[PDB]
Amino acid sequence: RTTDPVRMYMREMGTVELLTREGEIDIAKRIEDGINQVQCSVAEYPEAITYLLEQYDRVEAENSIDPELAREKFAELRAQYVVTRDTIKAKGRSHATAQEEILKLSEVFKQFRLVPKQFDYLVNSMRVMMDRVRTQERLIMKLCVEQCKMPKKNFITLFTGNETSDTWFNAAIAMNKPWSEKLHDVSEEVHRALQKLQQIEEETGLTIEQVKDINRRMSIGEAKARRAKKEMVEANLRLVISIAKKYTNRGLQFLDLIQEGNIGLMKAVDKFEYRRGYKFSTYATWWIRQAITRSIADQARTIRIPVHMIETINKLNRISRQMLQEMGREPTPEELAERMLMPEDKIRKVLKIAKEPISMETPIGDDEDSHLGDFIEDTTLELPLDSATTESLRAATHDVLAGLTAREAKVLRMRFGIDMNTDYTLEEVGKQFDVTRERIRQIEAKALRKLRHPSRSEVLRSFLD
Amino acid sequence: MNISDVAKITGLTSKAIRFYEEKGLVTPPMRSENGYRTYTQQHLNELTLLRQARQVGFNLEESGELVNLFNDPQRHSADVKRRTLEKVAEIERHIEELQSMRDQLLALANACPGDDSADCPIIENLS
Amino acid sequence: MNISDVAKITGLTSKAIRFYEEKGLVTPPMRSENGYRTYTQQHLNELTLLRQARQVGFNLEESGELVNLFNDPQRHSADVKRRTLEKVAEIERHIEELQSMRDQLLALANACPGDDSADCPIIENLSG
Ligand SMILES: [Ag+]
């Protein structure tokens, strides 16, 4: 109903409701619940044991805790794995005490020492395992729902049963099935995929239904964490629109700084760690100001000056404003250089790269008839010299060197590149004619002694200007 | 446990230990899965030992040969003692040649306190 | 006069004198229409003066000042005297640093000789 994107952005902000202090700690506790759901669901995964084993191998060569607790508290899950592996895989998979040992392995996981690089690896490995089993189910659906004339409802009732051995394949060749009698015409992909599913199951050491509900718990916890992150970032858009007042200069628009503070607040969500007892606005202020300075350093300038030189030139502008207020006169580079504790040539160098280049549509004249661009000199200049002599000297060499009735002109035209593509040295022109370099040098000196005399090369002499 | 705060505690700079990390001088620490590097207290002991070796006037090759036999239970202190003896013998040879230059030169430059006359007997005798 | 026999006279090679030419302490010589450096008798005197110090009597930071004051040509025999007094002050600070280093090495480097008793803590005592 409007035309400004920032006003309907404010409308979408006003659609959601803000937070009080108790609402802030409630959304922080919802973030904690969304994190800890994945933290306890990953304890039931068999690859977490190998992940903690490679973590113990990484910290073997190593406020903070002592490393002895990292050496001791990263090896009991290996013992639980080697006392569970004789029950979860051997002597049948469907067992109650095997699931009790699985829960015992899961309840000893709280020795986290959380690192954001460590958290990505288990999520990535479980996501590509979920992607592998999902494209396995997708290719099975492509070979069974689309082919052999049976709908999607005749697949899930046999898919949810075992999905381990060959019983589900000839379960789809049921009591009559005249449309699905093509056995060997469809077997060639499905048993090759079932062997891949079986080797995946023997890699994880568990049936496909348990890892299916484990990945469903992963998706549920990730969706709940995403909704908690969404309400956290939506309740704090007043923070970015209230912090974006102090950086409202004419280098960028408002919306780019707002959406950079949005990703700064999104980083501050996972960098919050609310158990210290602080508010989200106070710690998020630093991250959003960092994102705002990063956007005003990378963007808001045609010539992209980096963030450290942006910081030094902002300090130089503040020192120049302070010396303007303390003196009244224009700030010389000497006082700014001695107050910056930097040499003066670096001060003038960062002063040279002062601001965005004058755009092409500024009215430098008296009216709006002639803008900029009608005053720029050509860098690729084509002078009367550069247009006339660059061909007339070529014609003069083609006229004079044609009088050279031997191979000296043929070895001199490739000595510099006249009527040739690649410029050659004496060695490359030697291998064609005269492999000893000094023969070509002596014939070049003879051609020089023939051409340097002001008798017939005076037209070549007049081209020195 | 990072490298520049430990350099500020030990009195060093980060450029020196980064140049030691560039060559084969300091043992490479494990990456802390970020844009930083952690230090073992044994690595800090090797760092301050190499700083004490460089501050007194040892060349960095012989101090590297000292820190290669550091933080290990072998620690042979006879061949490296002979190597440091050859190092200070080369240092004393440098001292001997510089003092040879010192008592070779210093008896010829008494007069001519900066006049505009183009006559000096030092350069025509040396060359 | 291409500098090859001149290089055998002065006792150097083309690379060191080329590096001297690229620095701001040697006067620009003559190029005899081929890019080759030409050195006259005064240039030969400057070359033998800078090689009679850098390889014999001085380092680059003092021989450069000597060859800079030599092409004045009004030479001074007391500016070089206070220059070499500052130079011998610098090298006497240098040799007192090296003799303190030698005394510290002889104080905290004595250990057992070559035998079956390894793991000497003398390197740990030098660590501090
Ligand atoms: Ag004189």
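From the backbone N, Cα and C atoms, a Cβ is placed for every residue, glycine too.
Annotation comment: Swiss-Prot describes C:1-69 as domain 'HTH merR-type'.
Here C:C112 (mutagenesis position) comes close to C:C120: these same-chain residues lie at least six apart in sequence, with C-beta atoms under 8 angstroms from its C-beta. Looking at Swiss-Prot, you'll find the mutagenesis C:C112 to S noted as follows: Loss of sensitivity to copper.
Per Swiss-Prot, Cu(+) binding site is recorded for C:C112, C:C120.
C:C120 (mutagenesis position) carries neither a helix nor a strand DSSP state and counts as coil. Counting every protein chain shown, 18 other Cβ atoms lie within 10 Å of the Cβ of C:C120 (mutagenesis position). Experimental mutagenesis at this site is recorded by Swiss-Prot as C:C120 to S, annotated: Loss of sensitivity to copper.
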